[PDB]
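Notes for the one structure printed next.
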Amino acid sequence: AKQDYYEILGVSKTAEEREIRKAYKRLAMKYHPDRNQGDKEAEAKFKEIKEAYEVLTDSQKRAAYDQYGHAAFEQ
């Protein structure tokens, strides 16, 4: 019911974007392909970790989950 965009990076539960940026920074470099092509999914993992960060600055995705997945803010 949406993904846990806090765990996908992996930070102190649901820490402010203040610390999420810090998770995102470590994890982004860790999961950067940097010629680890062919694998392809590891970059996709960086895509998820980006997605996570990005949802964590968004509006609706960011709250509906936090309350209740998508039975919160479907108006």
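Residues 2-76, in that order, are what chain A shows, numbered as in Swiss-Prot.
Every residue gets a Cβ built from N, Cα and C, even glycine.
Here the domain 'J' (3-72) has, by DSSP, the following mix of helix, strand and coil residues: 38 helix, 0 strand, 32 coil. What Swiss-Prot records for 3-72 is domain 'J'.
Around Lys26 (mutagenesis position), no same-chain residue at least 6 positions away in sequence has a Cβ under 8 Å from its Cβ. For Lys26 to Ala, Swiss-Prot lists a mutagenesis experiment annotated as follows: Loss of activity.
Looking at Swiss-Prot, the entry for mutagenesis of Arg27 to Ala says: No effect. Neighbour density for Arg27 (mutagenesis position): within 10 A of its CB lie 13 other CB atoms from the protein chains shown.
Non-local contacts of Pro34 (mutagenesis position) by the CB criterion (under 8 A, 6+ apart in sequence, same chain) comprise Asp40, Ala43, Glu44, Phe47. According to Swiss-Prot, the mutagenesis experiment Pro34 to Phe carries this note: Loss of function.
Long-range Cβ neighbours of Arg36 (mutagenesis position) (same chain, at least 6 residues apart, Cβ-Cβ under 8 Å): none. What Swiss-Prot notes for the published mutagenesis of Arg36 to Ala is this: Decrease in chaperone function.
Mutagenesis annotation in Swiss-Prot: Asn37 to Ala, described as Decrease in chaperone function; the structure shown retains the original residue. On its own chain, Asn37 (mutagenesis position) has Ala43, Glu44 as residues at least 6 apart in sequence with a Cβ closer than 8 Å to its own Cβ.
Among the mutagenesis entries in Swiss-Prot is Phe47 to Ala, noted as: Loss of function.
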